[PDB]
Amino acid sequence: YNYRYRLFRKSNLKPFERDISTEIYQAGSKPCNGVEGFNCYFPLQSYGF
Amino acid sequence: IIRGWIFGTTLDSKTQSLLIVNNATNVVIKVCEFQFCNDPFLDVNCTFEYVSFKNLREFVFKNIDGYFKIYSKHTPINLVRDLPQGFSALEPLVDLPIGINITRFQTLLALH
Ligand SMILES: *[C@@H]1O[C@H](CO)[C@@H](O[C@@H]2O[C@H](CO)[C@@H](O)[C@H](O)[C@H]2NC(C)=O)[C@H](O)[C@H]1NC(C)=O
Ligand SMILES: *[C@@H]1O[C@H](CO)[C@@H](O)[C@H](O)[C@H]1NC(C)=O
Ligand SMILES: *[C@@H]1O[C@H](CO)[C@@H](O)[C@H](O)[C@H]1NC(C)=O
């Protein structure tokens, strides 16, 4: 699980955009405020290699 | 008095930011999260790094395809305050593949 990717959050990256951020991902537009559940989840997903 | 610039989106360690400084001996550049100067005064995990009224310094700062692009010119001037009414072309300086893109910026100033 050291190998990781984004699912969604918001709008796409621009070409060669170096994203580094680690704030909570929205599945929906709630005030997620560091709480996971419905609407809100961790900003990295990781491979079962 | 003007020593450099800060560029980014949050400028506060939530994400990476571009720092450009002239230290009188050199020009020095980094992209980093942390703020040595959190506020624009300067005393008289970084993913990229680089080194190199009477006078008017002109710059164009421009940002495309993850490159940051700079053009410049110098001249002495004699107008009371304003940019002199006239024409002279700025020339390319550097073209840095930093991968950041910018919504907000600020300048840095030397103080006692
Ligand atoms: C690049 O600029 C964008 C704005 O155009 C910054 O904003 C986020 O960009 C990501 C894509 O990486 C989107 O998912 C978000 O919706 C954007 N949010 C906002 C508030 O616009 C982005 O932070 C900048 N990235 C870098 C690396 O500088
Ligand atoms: C590097 O900075 C980003 C924010 O810009 C942060 O999320 C990350 O945790 C930092 N790297 C390490 C190894 O902690
Ligand atoms: C200016 O920056 C360069 C490169 O980091 C460094 O070698 C030099 O000592 C600095 N000069 C001053 C006056 O801090």
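For chain B, we keep the numbers from Swiss-Prot: what you see runs 100-143, 165-172, 186-245, in order.
We read in the header that electron microscopy, 3.6 Å was used to get this structure.
Heads up, the Cβ atoms here are built off N, Cα and C, so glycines get one too.
Per Swiss-Prot, the features are:
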type	residues	note
MUTAGEN	B:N121 to Q	Partial loss of biliverdin affinity
MUTAGEN	B:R190 to K	Partial loss of biliverdin affinity
MUTAGEN	B:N234 to Q	Increased resistance to neutralizing antibodies
VARIANT	B:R102 to I	In strain: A23.1
VARIANT	B:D138 to Y	In strain: Gamma/P.1
VARIANT	B:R190 to S	In strain: Gamma/P.1
VARIANT	B:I210 to V	In strain: Omicron/BA.2.75
VARIANT	B:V213 to E	In strain: Omicron/XBB.1.5, Omicron/EG.5.1
VARIANT	B:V213 to G	In strain: Omicron/BA.2, Omicron/BA.2.12.1, Omicron/BA.2.75, Omicron/BA.4, Omicron/BA.5, Omicron/BQ.1.1
VARIANT	B:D215 to G	In strain: Beta/B.1.351
VARIANT	B:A222 to V	In strain: 20A.EU1
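Feature annotations (Swiss-Prot) mapped to structure.
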residue	record	Cβ within 10 Å
B:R102	variant position	17
B:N121	mutagenesis position	15
B:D138	variant position	8
B:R190	mutagenesis position	9
B:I210	variant position	14
B:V213	variant position	6
B:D215	variant position	7
B:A222	variant position	6
B:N234	mutagenesis position	19
Interface-adjacent recorded positions, chosen from B:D138, B:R190, B:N234 when a CB lies under 8 A of chain A: B:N234
C-alpha spacing of B:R190 (mutagenesis position) relative to B:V213 (variant position), in angstrom: 16
Inter-residue Cα distance where the pair is B:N234 (mutagenesis position) and B:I210 (variant position), in Å: 34
Candidates B:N121, B:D215, B:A222, B:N234 (recorded positions) - the one closest to B:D138 (variant position) by CA: B:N121
Euclidean distance between Cα atoms of B:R190 (mutagenesis position) and B:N121 (mutagenesis position), Å: 13
